[PDB]
There are 2 protein chains.
Amino acid sequence: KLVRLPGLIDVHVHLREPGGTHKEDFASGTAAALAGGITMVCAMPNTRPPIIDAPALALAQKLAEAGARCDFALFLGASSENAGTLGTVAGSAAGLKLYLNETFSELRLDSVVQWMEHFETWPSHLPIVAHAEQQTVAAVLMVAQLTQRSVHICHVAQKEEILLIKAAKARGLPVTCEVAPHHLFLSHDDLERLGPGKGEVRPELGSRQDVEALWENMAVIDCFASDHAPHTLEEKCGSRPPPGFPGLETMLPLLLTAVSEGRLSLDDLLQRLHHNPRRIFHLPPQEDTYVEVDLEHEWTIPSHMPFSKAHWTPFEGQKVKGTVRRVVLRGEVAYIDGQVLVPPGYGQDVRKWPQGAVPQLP
Amino acid sequence: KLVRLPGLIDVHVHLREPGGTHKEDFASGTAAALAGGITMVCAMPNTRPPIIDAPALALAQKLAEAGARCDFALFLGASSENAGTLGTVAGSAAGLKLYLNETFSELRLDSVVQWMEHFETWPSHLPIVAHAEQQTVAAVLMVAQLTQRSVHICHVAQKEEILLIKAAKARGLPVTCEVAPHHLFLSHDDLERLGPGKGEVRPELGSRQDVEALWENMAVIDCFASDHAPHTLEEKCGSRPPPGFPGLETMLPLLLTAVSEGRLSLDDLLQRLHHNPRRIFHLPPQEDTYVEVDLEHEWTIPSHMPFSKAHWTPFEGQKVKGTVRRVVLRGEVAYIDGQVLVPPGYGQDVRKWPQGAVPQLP
Ligand SMILES: O=C(O)c1[nH]c(=O)[nH]c(=O)c1F
Ligand SMILES: O=C(O)c1[nH]c(=O)[nH]c(=O)c1F
Ligand SMILES: [Zn+2]
Ligand SMILES: [Zn+2]
Ligand SMILES: [Zn+2]
Ligand SMILES: [Zn+2]
């Protein structure tokens, strides 16, 4: 007996096109999404070139429309030069992403004053998300309060971060957050198996106590999102390993395992992979779209999942219970038992749908 | 310039059919809903006969399918006899409603033990909502904790209730709540104008300090819902006035006025009349459905709104800014500038749609 779920949404993926297509492209990354039960993705802007101006967004839109197999929205990225310049295209993006810790030169912000300028100029009704680790969470929250608006914190990893967000929510502040599966199912204890290259990720893996704190504070977590960050094994094991893990194909199986163990309920999962993503990012429903899962089948994660070009996974060897059997996307069978059946280009930009525009006052 | 909103959802209406059709019926109450920008309603079970067993639910389903002009789900009601008997029909209902304070004999629960029995027997994945005033909020929260599940508190009216819910959410407890417009826009100060009959409602109107506390604690309010409770003027002004106000036609205009004054944002409103209702009650999207509003037009609420058979309103004389201009429901024009254009029977039971069933483990 299969369980029918709505179309799940991952608000944090890196699809690497343009400019890093040996790591992933729209076609391979959205195949990975469908195989993971994900029918809509929001793609980060740290591509090459990065999505920091209107021409780069226009190129990325066409590449996604031609390559994506599931539906999508594309983030814009904040830079040291573009505050006050994005107003005409802002509403066509998923939101604005701020890289407040480590990043590439083009996305680096030199001052908290530059963060303020973005919060002041980006349209007030549109989403802002931040990569913000440890005390940076408190700092960006202060900027949000000074500018009287909301913020969403990406990939929360540590006890100190989730407790700070919990304290802010207790004071009624408009902050939401997401947690990635590696910060719920891996810890420092796994670094000896993974090694120092494969284990590189930002935010870094937490301690066992960090992991325990995220589970204890599930009520504070608004979304799950993969931070799918594919790099090849050669890159992860080489002389200057880039940070990040692939995760689209493993996220739902890991979380279904936790549901079957009673660590959270099916509803808790659907709030965090469907309803809260929809409402925080103003993402539209997908007609005639659903995912059928088998909650009984036990399997062991292999050394690589079938679709991501990363061709490796940090979850190798973990035993899971739960598997995606079939995905229907807008009335067409998109995935069945390991086979993707919609071509590159089947996916659409949800911000172009009438129901996908963010409502605003005139 | 009109603003496009998604189809709004009111999770708390009394439509009086069967058995009280001089006060309202499915046809008139759903006309009132559409005129208020509401495209889906959840109807309470305290009809005559009340919806407390399978035969009564079957009758109500047919009356709604024949009379409703917008989409709907129907609540079941808890009684002193029906715990453990609703399992076959539970999933076809909006949820289970508990009347924990004043009510009719058939819906009266004699003991907190009977509340426990309902929490233990009603399927764990389906919604439970409670009419629970003052210390009853704490009492039903304790029952929810003892039985390890969630609860939703109807029409929160007082400072003491919203602060208790706030404290429970700070402890990570699974509780949500709704607030009705009369508890945001009327207070004891209005009882001299209204008089003692018209002013009768349960929960009663709060003090000015209660109203201020609800606004200050907006972050704690998950939903707005009208508690549309129509009675005729003759009944409200007679010797034994029944409690309740009509509210479908005035709820959105009142809240749009508050948006235009900066008391809450448009997003804050849409979370509370669209996204959070959807996610708490597992209500499906409505395809090709939207509401167009004019935020500039100032008008004064008259002595009765056009559609509700209540034919009176406690908001008479209030100045509002905001009006519903057009409603489209599943691809058909349903309302334009005071005219309803879909017939009785156009509305459907959303729990019969494949996407409207509540997901559960096998
Ligand atoms: O794009 C990436 O690989 C990446 N990887 C990470 O581990 N963290 C990031 O913040 C990031 F942008
Ligand atoms: O049905 C009604 O009129 C009604 N009216 C109220 O004012 N409160 C209730 O709890 C109720 F059930
Ligand atoms: Zn990041
Ligand atoms: Zn990322
Ligand atoms: Zn009530
Ligand atoms: Zn009621």
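Numbering of chain B is taken from Swiss-Prot, so the residues present carry the numbers 1460-1821, in order.
Header entry for method reads X-ray crystallography, 1.5 Å.
Even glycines carry a Cβ here, placed using N, Cα and C.
DSSP assigns B:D1686 (active site, for DHOase activity) to coil, not to a helix or a strand. Annotated active site, for DHOase activity per Swiss-Prot: B:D1686, in sequence order.
The Zn(2+) 2 binding site annotation in Swiss-Prot covers B:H1471, B:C1613, B:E1637. B:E1637 (Zn(2+) 2 binding site) is surrounded by 24 other CB atoms, counting those within 10 A of its CB over all protein chains shown.
Counting Cβ atoms from all protein chains shown, B:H1473 (mutagenesis position) has 23 others lying within 10 Å of its own Cβ. What Swiss-Prot lists as Zn(2+) 1 binding site is B:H1471, B:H1473, B:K1556, B:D1686.
Residues or ranges marked as (S)-dihydroorotate binding site in Swiss-Prot (evidence: experimental evidence): B:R1475, B:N1505, B:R1661, B:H1690, B:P1702. Around the Cβ of B:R1475 ((S)-dihydroorotate binding site), a 10 Å sphere holds 26 further Cβ atoms from the protein chains shown. According to DSSP, B:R1475 ((S)-dihydroorotate binding site) is assigned to coil rather than to any helix or strand.
Quoted from Swiss-Prot, the note on the mutagenesis of B:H1471 to A is: No zinc-binding and no catalytic activity. Spatially close to B:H1471 (mutagenesis position) yet at least six residues away along the chain are B:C1501, B:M1503, B:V1588, B:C1613, B:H1614, B:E1637, B:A1639, B:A1684, B:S1685, B:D1686, B:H1687, judged by Cβ distances under 8 angstroms.
In Swiss-Prot, a published mutagenesis experiment is listed as B:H1473 to A, annotated No zinc-binding and no catalytic activity.
According to its DSSP assignment, B:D1512 (mutagenesis position) is coil. Around the Cβ of B:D1512 (mutagenesis position), a 10 Å sphere holds 17 further Cβ atoms from the protein chains shown. Experimental mutagenesis is annotated in Swiss-Prot for B:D1512 to N, with the remark: No change in catalytic activity.
Looking at Swiss-Prot, you'll find the mutagenesis B:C1613 to S noted as follows: Reduces dihydroorotase activity. Under the DSSP three-state reduction, B:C1613 (mutagenesis position) is assigned to coil, being neither helix nor strand.
Following the DSSP three-state reduction, the secondary structure of B:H1642 (mutagenesis position) is helix. The Cβ of B:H1642 (mutagenesis position) has B:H1614, B:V1615, B:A1616, B:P1662, B:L1664, B:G1665, B:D1669, B:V1670, B:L1673 as same-chain neighbours under 8 Å, each 6 or more residues away in sequence. What Swiss-Prot notes for the published mutagenesis of B:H1642 to N is this: 11.5% of wild-type catalytic activity.
Cβ neighbours of B:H1690 (mutagenesis position) (same chain, under 8 Å, six or more residues apart in sequence): B:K1482, B:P1700, B:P1701, B:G1703, B:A1769. Swiss-Prot gives this note for the published mutagenesis B:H1690 to N: 3% of wild-type catalytic activity.
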Proximal residue to B:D1512 (mutagenesis position) among binding-site residues B:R1475, B:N1505, B:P1702 (C-alpha distance):
B:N1505
Which of these recorded positions has the least crowded Cβ, counting other Cβ atoms within 10 Å: B:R1661, B:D1686, B:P1702?
B:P1702
Listed in sequence order, residues with CB under 8 A of B:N1505 ((S)-dihydroorotate binding site) and six or more positions away:
B:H1473, B:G1536, B:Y1558, B:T1562, B:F1563, B:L1566
List, in residue order, those recorded positions out of B:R1475, B:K1556, B:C1613 with a Cβ under 6 Å from any atom belonging to ligand 2.
none
Tell me whether B:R1661 ((S)-dihydroorotate binding site) sits in a helix, a strand or coil according to DSSP.
coil
Cα distance, B:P1702 ((S)-dihydroorotate binding site) to B:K1556 (Zn(2+) 1 binding site), nearest Å?
18
